[PDB]
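Here the structure comes first, spelled out in structure tokens, and everything after it is commentary.
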Amino acid sequence: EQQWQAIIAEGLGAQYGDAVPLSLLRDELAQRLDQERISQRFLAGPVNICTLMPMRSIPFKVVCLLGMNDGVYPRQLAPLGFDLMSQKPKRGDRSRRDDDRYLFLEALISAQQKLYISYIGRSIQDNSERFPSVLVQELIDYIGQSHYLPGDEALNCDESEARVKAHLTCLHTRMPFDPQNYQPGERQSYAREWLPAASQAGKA
Amino acid sequence: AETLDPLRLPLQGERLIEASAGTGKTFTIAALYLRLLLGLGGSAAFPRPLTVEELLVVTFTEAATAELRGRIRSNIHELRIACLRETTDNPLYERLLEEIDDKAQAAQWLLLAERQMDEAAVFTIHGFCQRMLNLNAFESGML
Amino acid sequence: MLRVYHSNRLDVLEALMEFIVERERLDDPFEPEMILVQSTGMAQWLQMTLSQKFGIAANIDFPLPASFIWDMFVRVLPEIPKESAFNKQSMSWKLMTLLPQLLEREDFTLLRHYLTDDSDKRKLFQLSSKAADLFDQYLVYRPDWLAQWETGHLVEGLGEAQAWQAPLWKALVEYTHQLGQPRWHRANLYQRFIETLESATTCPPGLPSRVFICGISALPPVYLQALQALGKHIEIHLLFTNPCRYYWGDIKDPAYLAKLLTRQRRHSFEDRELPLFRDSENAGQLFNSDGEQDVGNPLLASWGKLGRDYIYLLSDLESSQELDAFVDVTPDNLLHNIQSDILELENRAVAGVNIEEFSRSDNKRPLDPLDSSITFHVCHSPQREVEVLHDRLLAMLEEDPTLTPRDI
Amino acid sequence: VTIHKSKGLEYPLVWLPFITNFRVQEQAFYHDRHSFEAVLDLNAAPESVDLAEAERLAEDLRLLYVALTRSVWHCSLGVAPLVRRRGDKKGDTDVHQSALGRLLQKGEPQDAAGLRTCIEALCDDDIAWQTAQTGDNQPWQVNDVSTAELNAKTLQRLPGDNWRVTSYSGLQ
Amino acid sequence: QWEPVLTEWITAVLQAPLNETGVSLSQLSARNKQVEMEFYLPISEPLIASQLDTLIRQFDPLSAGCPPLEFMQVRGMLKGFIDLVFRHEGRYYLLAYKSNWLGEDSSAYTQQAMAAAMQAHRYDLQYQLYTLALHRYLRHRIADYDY
Amino acid sequence: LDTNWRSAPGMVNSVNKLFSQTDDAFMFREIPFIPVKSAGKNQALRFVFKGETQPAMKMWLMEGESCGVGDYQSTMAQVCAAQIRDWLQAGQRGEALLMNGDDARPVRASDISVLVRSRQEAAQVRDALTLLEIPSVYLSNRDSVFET
């Protein structure tokens, strides 16, 4: 009732005189019913799950990023085509691509202690290589060109960059019951439910 | 028919490339993309260098477009490194570096191509048709 | 006096806001304290930090910048309603009535070819909604275009769509002149609002004591030109988060470069004058011919275009007071190395222009193998990705004894 | 992997057991040799059936070229005198109606001995032939290996204290 | 049809004063009133119900009955939305609204029934947290403040 | 494009020998076939067996005058499964190898691939291969998980 009376009040505020069809009001109510968002439990104390929202940078100790593959991030919103702001850009103009790049910059700066970045690299259907985003690729390129491992102190520039980018990249297994995750070392899984499944010590 | 060289192809009018089975078609597309970006070829070159949002690449499979976009991004990064260093380990990249006279402007153009790689116009057929229907909706008549 | 607070992180800005509130108390206790935010989570974090610092956080209003600007329009200039007549839905329902009346014109033949093919009043409402959204964006960002369209003259150098956008807007301004709705909107009011504050001698009543602008990194030049005239009378504290401490924006003219060189920041606690650029004599060689500064850090040049425009819009203000409180980060970890390279504005990426720099590899920064600050992970599915993330967050909670999941 | 799903992939060793099996198109939907437009003939005219079968044979030859050019080191082919016709011994086989036999028998109808002589005619160092032997000795050998001991880490303490931003209704 | 009775009921509510001196709601100006004050209250100790309910029962006379509620140790922030805060003759006052009131239709809503409703719905803890938040707000805002 | 960078020159010569027997092998005038050239870096690729160097194309001619469809499919599936188990049984002992110059690689189960056209013959190949204790995957399986 609130959305219907709000739609009719916004229509009659312009004093619309002609007839209005039913399907237009149905599509408008279907669009207005799904427009609502919830952000009440953003900082309640449990760990925060939210999308990247622009002009909101809060310092945190651990900042994790998901879905940083190509195509998904940065979120591209195409212009209308007949908009004049896209033709002659000014200083104060805002675009969603630049907002997402500044959001990635604010997520890099706002991270205090630990930064986690995970993207889908291999397809689950046909095992096809899924490339990451351009921002993460520039980040790992700057990491490989700005830092080197103490094992190979003076070997090469591109080879040390590839060795750093391979040491940082943890290619995890396709299935959770794989014994590679439960091998002791740097990374070890905390899922004790798949430990007898990975140990292969069960009756058939 | 004639043999195809990626650094001597005239980019004027309509050309028909018949890439056989097993040939480097995905490598030739990236080579022609770098040729269209840097504006190489001399007399057979483009009249003006184009940006990333002006090069249209059409491939049917979406995973093929993603793989081609990643390969073109890797080729842009490798050519930018080879232009900043004025040396490379690839013979086609060696001839590409030998074709250009200036190095700083080409490296800046490759850096701008690397930064604008997210807005690359490498789409599918139906994706390009949907983008052209939503962009110029007035002359087409699309919702 | 308009006070601009540059800082690397947000906790320094929150401490500066705490020092401002504890230094100068409000004369009216029931007067709300205007803190301009953009999202609800930013206002919630500011409320929680002010409650942690003060013991309480109440009667603090967090409005939108457009809502605060329209509220100041109502409070300063009279005969203005609390709601604007030009909204998105109102202009859409106005243009849905105005567009069939304007199909007979020669300039609207493209919309006639788009509309008169088949219409069950679906394409008309979509065109009206998109044109109303574009008109709202013109009301926010481009007031000169609407001011020239109200007279009826075109702007030289625009696109073809102006050929149907200039008579559509002006007939809108007549239509609200035809109805009982008020005439005033956002575009035609900002120049009178700027002029009536510069021409006034006494301060108008109803204005708040001090306005905070925290967590906002993107504003149009119209809003900043209004806030400069607002800050000439009432002290407005602008807390802006910039990742670099030096000037990392663009330039307009060489006569503006000397004006930027004469402007120097001063610390809040140390009270010492600090320059903007790292080198004052070689500051002209950094900028290009068009006016873009060659940033040494490629990540800041590639990702921070919005902040690069915003610091240029902030530096263009005449009566702005710039204060810098930057806490330096000791580069020990990899993330701290990246933050120090962004803050100090230096390029640590080794290109290897010569063979001597390409052969040796000890010229870079050493990265310890136990440094788990920045990690990149490759997964196969959205289930397995967060399944890896849960185990990694459990490992991070086990690695540090003092670690809160609220801080994650 | 099917032939359409193997376009653009790469495989070391490729086995093609059913490359001689062919299927005859029955419907009359062809393309004109002058206007290059899709012509659908709803009547059962023999010229339209032959012009559709020519495009079907060209599609089978293109499938043969796709399937042959995916091997890197070694490819193996299965050739046999397949007869689609219901007659058992008619003196001629239908391998010329397939894609492989059009290149082996040079587009000419022959017999099983003619197919064998056409196979043995193009014998080089890279192209050889052998007869199909039906026989099995042993399935395989497993050659399994032991698995090392592995464990899962356990969290020592609680992940977090009771921290929650509530109201009066949460405490009631 | 409810409207002409609703407006006279609203004016009858507004004409009735609610103070120990007899101050009505019409005497409050716009600068004196503040509607829907939202506050965040910090707490760094684990909130024990047994150490809090005895401290409430030591001073509050309405805690003669009302067996104590059970809640977990809450450490962190507390949200609250006060309906109205208003000043008059240099003295601050709080006002909240309760409007369910299903079980009364006659004039039986005396002070004893209202006190029983306050003990049943447990609005004493809400009013005590409101007094603590208002005390901290007037201490932070006004210098040289006495409760 | 003249140069081919994928396969060994033996397979390239086999393709250029089989498809250039007659003129216009693709039976259309506007589709001409040209002999492609192999790569210079991949000219040393050899699939070697226990006996000697195995040739590129091996046309397994099924012997007989006339055969049906199901019997031919069953016999060629059995021959293919026998060749797979012969390549895997000799590959795990260091006999069958893939040699690039002097570098060698043993043939695993992921190297051998069977190219089919339909789902029924793919199931026939899988049933004829799982009888000899050889597990096989179907990459072209587009069946829904809800139909199992």
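Just so it is clear, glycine is given a Cβ too, placed from its N, Cα and C backbone atoms.
In sequence order, C:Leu64, C:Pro65, C:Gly215, C:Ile216 are the residues near C:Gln38 (mutagenesis position), counting only same-chain partners six or more apart with C-beta under 8 A. In Swiss-Prot, a mutagenesis experiment is listed as C:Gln38 to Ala, annotated with the note Acts at variant Chi sequences.
For C:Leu64 (mutagenesis position), other Cβ atoms within 10 Å of its Cβ number 12. Swiss-Prot gives this note for the published mutagenesis C:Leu64 to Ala: Does not act at Chi.
Residues within less than 8 Å, Cβ to Cβ, of C:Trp70 (mutagenesis position) and separated from it by at least 6 positions along the same chain comprise C:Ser84, C:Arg186. Among the mutagenesis entries in Swiss-Prot is C:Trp70 to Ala, noted as: Does not act at Chi.
Neighbours of C:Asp133 (mutagenesis position), defined as other CB atoms within 10 A of its CB across all chains, total 15. Experimental mutagenesis is annotated in Swiss-Prot for C:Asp133 to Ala, with the remark: Does not act at Chi.
Under its mutagenesis annotations, Swiss-Prot gives C:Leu134 to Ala the following note: Acts at variant Chi sequences. Within 10 Å of the C-beta of C:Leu134 (mutagenesis position) there are 20 other C-beta atoms, taking all protein chains into account. DSSP assigns C:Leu134 (mutagenesis position) to a helix.
Here Swiss-Prot describes C:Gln137 to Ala as a published mutagenesis experiment; the accompanying note says: Acts at variant Chi sequences. The Cβ of C:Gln137 (mutagenesis position) lies under 8 Å from no Cβ of any same-chain residue at least six residues away in sequence.
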Original post:
Which of these mutagenesis positions, C:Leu64, C:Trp70, C:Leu134, C:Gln137, are close to chain A by Cβ (under 8 Å)?
Top reply: C:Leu134, C:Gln137
**OP:** Can you see whether DSSP assigns C:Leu64 (mutagenesis position) to helix, strand or coil?
**Re:** coil
